[PDB]
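Peer 1: I have a structure I would like to understand better, so I am pasting it below and will then ask my questions one at a time.
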Amino acid sequence: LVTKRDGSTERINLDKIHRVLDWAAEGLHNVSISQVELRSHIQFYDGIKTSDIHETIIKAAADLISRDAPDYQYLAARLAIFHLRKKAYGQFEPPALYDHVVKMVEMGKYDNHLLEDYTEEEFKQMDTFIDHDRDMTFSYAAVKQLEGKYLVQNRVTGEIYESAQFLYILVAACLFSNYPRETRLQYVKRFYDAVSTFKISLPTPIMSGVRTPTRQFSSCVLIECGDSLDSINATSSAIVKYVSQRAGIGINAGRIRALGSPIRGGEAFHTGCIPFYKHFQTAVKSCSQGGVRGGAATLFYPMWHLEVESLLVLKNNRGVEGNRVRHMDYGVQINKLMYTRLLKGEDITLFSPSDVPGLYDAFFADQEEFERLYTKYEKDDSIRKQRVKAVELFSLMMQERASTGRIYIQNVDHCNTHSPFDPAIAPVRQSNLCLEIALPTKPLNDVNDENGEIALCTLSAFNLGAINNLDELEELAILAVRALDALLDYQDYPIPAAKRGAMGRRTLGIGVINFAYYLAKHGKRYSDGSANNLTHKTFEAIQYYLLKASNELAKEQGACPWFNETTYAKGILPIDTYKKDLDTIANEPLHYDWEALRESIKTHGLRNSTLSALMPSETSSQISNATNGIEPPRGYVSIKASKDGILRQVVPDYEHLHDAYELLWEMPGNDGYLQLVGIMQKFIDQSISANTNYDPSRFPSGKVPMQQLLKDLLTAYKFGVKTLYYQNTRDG
Amino acid sequence: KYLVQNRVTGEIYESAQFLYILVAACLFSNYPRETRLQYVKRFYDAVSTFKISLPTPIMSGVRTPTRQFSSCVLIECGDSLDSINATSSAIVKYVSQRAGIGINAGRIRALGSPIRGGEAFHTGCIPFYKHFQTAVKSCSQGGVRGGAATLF
Ligand SMILES: Nc1ncnc2c1ncn2[C@H]1C[C@H](O)[C@@H](COP(=O)(O)OP(=O)(O)OP(=O)(O)O)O1
Ligand SMILES: Nc1ncnc2c1ncn2[C@H]1C[C@H](O)[C@@H](COP(=O)(O)OP(=O)(O)OP(=O)(O)O)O1
Ligand SMILES: Nc1ncnc2c1ncn2[C@H]1C[C@H](O)[C@@H](COP(=O)(O)OP(=O)(O)OP(=O)(O)O)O1
């Protein structure tokens, strides 16, 4: 017996199954119909639902996804799309845009503002821009990512209500629904086509929200906690409210005084950081089943802090629960001085933030001033301190960083000397969960404190592999910077401090994807450093067009209220504060008129304080069958675990560039990678999420020497690198 | 504990009797002058001769700059993120004064409960409870000592 969608029973007509598969095979090479029809080991049994037939065939086709046969990527991707299209409308052919939006609003899935903002006529018109055939350009790995999260669906029953294309056009409509009716359509079609053809990438929260009653769209947050019972109580109640929205938290507690510090004079002594830190952890995991999953955050603190030794080991598996806060990630802030004490084989002094005045502030604002105060307090005997050999301390950090791989580094001096902000008015003293973002902050004395400031991320990324030449970045830069800045006025702000910053500086975090595929296409690699110049030219275009796009919006809608606090308003450009040592590895001259931009911005300002930051993109890149950000692919075919099964995705165009790519573990070292990352920092407003890779197989006795772990860390700083992400250690 | 002393050096500044009379003076310093001293002596003699007992926080506070005297607390948390955020920030402020906490979370919905209709499902009580624990132990060595509470 055969089960149909409507339930009407009927006999098995295998040819039907064959034809379906046949159709999806058209134009593909190295793909076998038999394999799937046998791989599936489909087990017929009297009365079987035809839908289970799809699940079975799709899965089978998936398991065949290999390097030797990459077309199984689209073959299966199309078989799925079919089931998805058929499981939502009752047939492949999608319903009219108008009818769709209508039916949805009735079910309370789409925001009713769509019917009010647009007319029936306009809808029918946008319906023409839609090209439902683009759903066949998706890779299997991308399809799965969409079906699980991207598409509007019933999490309980399992019903899916929309298709890929409808998602694109709608996200655009709501983002540009306020533009004048003169160009409102114009931007709608220009944006849709961009995202649908994978020219522009958007953050998961956006792709799965705009156009739905929901108003939570900010993936990550950066909170700064002061040295107060009140401050902490706030910083805690905050993370809670945010994590409930599944948004990552970057905590900065470095203000909290150290253990033993006198409280209220002499009526009590400080209890310690550990006690509070844990509280922050419970907050981050306040909304997870069993606390096991969800809730991710990275806490930061100075390297010269008094409790540095105790904080350095917090992520260690092996130790007393009383002195451990494993779940949270951390980021040790280091500066020029610390690195110098190591080279000269000298010691390091640990201080409590509340015992050395003007030390914290100078630590981010003025490196010189920091040195003055630092040295002074060292001789002061009355000041509580502790000496530690620079060689020992750093080793501890590198040790925990290796053991866990969640201990990140952040050079403060590089985040204030070569940044879009004025370290005196608004200095960067923290990062996000990604560790990519670099924005100023202000501690709150309460939840509704108006004078507080919270940094929020509204990211995006370009597809290096979707453009032909750098000039195509002009249009893209506009479609991106425009739609993004618009979201800032579309989403809500539960916390005042978060809103203040968003409206005050209107920052944006734009990155890139398919970078690996990019370098490969031009026949370049990471290690050798043959991509040094190309990288300089390519970014130089990505940043320029973005700075010219934000300036254009500033002339049409006014620059950000706090543009005055930015160095961009004082005539300072990224090409003026970049690490000087960067000229010893690149000679590629500027290809854009940065002088004509120095004026247009000097007179009309920028709608956004910061546009360009480099962040990791797992979900984004997948939907575009692209390579994660700038990071090189580990292997041709990557595997992951889903709720439906095993996922496989092959590097884009492996059929012609298999010998062009350079797998992660094919790299002799990290030299090249660092140089490229350093070159990027010269343009990126914010920071980059660079990982440190190591292969024990390339070391004597299979043990990574500490002489090499530091040797590389020093190189990173020497080239202006801002932050260091994960530290992968391959397992043969 | 009770006597005024220097916790650091170890110097003791007062004697038992002075503690008694002073605690009474500050407690009845607002009474009319005629009835003032009468109560001062009548209270002092009572406590000094062990006729009446007083809580530790009182015996070791009234008559000094400190103003924290409440030993124990009873907070009621509602079923919301806001409520919890408050109930947490509260226990913190109180435990810093070494005051015991009696929490009542029984309002917080149970695991699986639908949130915002169907846009999300409850995570559970355990996640929040722990948070309350970290709060209670927010001011303790290690986290082991101090900070006591009973949840209902
Ligand atoms: N009665 C059947 N005999 C043989 N194979 C069937 C039968 N019904 C379904 N299948 C198989 C063939 C396809 O692979 C898949 C069919 O699902 P699908 O074609 O999408 O919807 P459907 O079975 O209701 O008919 P339709 O082709 O009109 O959509 O399962
Ligand atoms: N009884 C306590 N036990 C342990 N830690 C405490 C205690 N009281 C306060 N703290 C911690 C929590 C915060 O980190 C910090 C409190 O700062 P804060 O509330 O501003 O103190 P304060 O109001 O008395 O003035 P000050 O900042 O000068 O000490 O010290
Ligand atoms: N994402 C979540 N996961 C698990 N529990 C949550 C989540 N979000 C909120 N909760 C819990 C904690 C709160 O006690 C409560 C909801 O708090 P709140 O923010 O006030 O929701 P709400 O008032 O908007 O809707 P509701 O009245 O249904 O709770 O449920």
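Chain A is numbered as in Swiss-Prot, which gives 6-737 for the residues shown.
When the header is checked for method, it gives X-ray crystallography, 5.7 Å.
Each residue, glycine too, has its Cβ placed from N, Cα and C.
Take a look at what Swiss-Prot says about it:
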ACT_SITE  A:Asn437  active site, proton acceptor
ACT_SITE  A:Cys439  active site, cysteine radical intermediate
ACT_SITE  A:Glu441  active site, proton acceptor
BINDING   A:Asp232, A:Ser233, A:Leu234, A:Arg262, A:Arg269  dTTP binding site
MUTAGEN   A:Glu441 to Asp  Decrease in activity
MUTAGEN   A:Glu441 to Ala or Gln  Loss of activity
MUTAGEN   A:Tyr730 to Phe  Loss of activity
MUTAGEN   A:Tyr731 to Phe  Loss of activity
Peer 1: Could you give the Cα-Cα distance between A:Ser233 (dTTP binding site) and A:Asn437 (active site, proton acceptor), in whole Å?
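Peer 2: About 22 Å separates the two Cα atoms.
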Peer 1: Determine the minimum-neighbour residue: among A:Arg262, A:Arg269, listed as binding-site residues, which Cβ has the fewest other Cβ atoms within 10 angstroms?
Peer 2: A:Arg269
Peer 1: How many whole Å apart are the CA atoms of A:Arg269 (dTTP binding site) and A:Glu441 (mutagenesis position)?
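Peer 2: Distance (Cα to Cα, whole Å): 38 Å.
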Peer 1: What is the separation, in Å, between the Cα atoms of A:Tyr730 (mutagenesis position) and A:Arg262 (dTTP binding site)?
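Peer 2: Rounded to a whole number, the Cα-Cα distance is 27 Å.
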Peer 1: Measure from each Cβ of the recorded positions A:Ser233, A:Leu234, A:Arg269, A:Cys439, A:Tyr730 to the Cβ atoms of chain B, and list in sequence order the residues where some distance is under 8 Å, or 'none'.
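Peer 2: The answer, in sequence order, is A:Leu234.
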Peer 1: Fewest other Cβ atoms within 10 Å: which of the recorded positions A:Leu234, A:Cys439 wins that one? Let me know.
Peer 2: A:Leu234
Peer 1: Which secondary structure state does DSSP assign to A:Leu234 (dTTP binding site), in the simple three-class scheme?
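Peer 2: For A:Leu234 (dTTP binding site) - judged by DSSP and reduced to three states - the answer is helix.
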Peer 1: Among all chains shown, work out which of the recorded positions A:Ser233, A:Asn437 has the most CB atoms within 10 A of its CB.
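Peer 2: Counting Cβ neighbours within 10 Å, the top one is A:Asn437.
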Peer 1: Here's one to test understanding: among the recorded positions A:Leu234, A:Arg262, A:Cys439, A:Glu441, whose C-alpha is closest in space to the C-alpha of A:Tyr731 (mutagenesis position)?
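Peer 2: Ranked by Cα distance from A:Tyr731 (mutagenesis position), first place goes to A:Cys439.
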Peer 1: If you take the centroid of the Cβ atoms of A:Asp232, A:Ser233, A:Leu234, A:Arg262, A:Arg269, the listed dTTP site, which other residues of that chain have their Cβ within 8 Å of it?
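Peer 2: So the additional residues around the site are A:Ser236, A:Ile261, A:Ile268, A:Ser359.
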Peer 1: Can you tell me which of the recorded positions A:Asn437, A:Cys439, A:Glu441 is spatially closest to A:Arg262 (dTTP binding site)? Compare CA atoms only.
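Peer 2: With Cα distances computed to A:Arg262 (dTTP binding site), the winner among A:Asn437, A:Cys439, A:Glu441 is A:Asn437.
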Peer 1: Could you say whether, by DSSP, A:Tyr730 (mutagenesis position) belongs to a helix, a strand or a coil region?
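Peer 2: Reduced to three states, the DSSP call for A:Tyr730 (mutagenesis position) is strand.
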Peer 1: In whole Å, could you give the widest CA to CA gap in the dTTP site formed by A:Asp232, A:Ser233, A:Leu234, A:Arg262, A:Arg269?
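Peer 2: In whole numbers, the farthest two Cα atoms are 13 Å apart.
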Peer 1: Are any of the recorded positions A:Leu234, A:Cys439, A:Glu441 near ligand 2, with a Cβ under 6 Å from it, and if so which?
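Peer 2: Passing the 6 Å Cβ check against ligand 2: A:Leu234.
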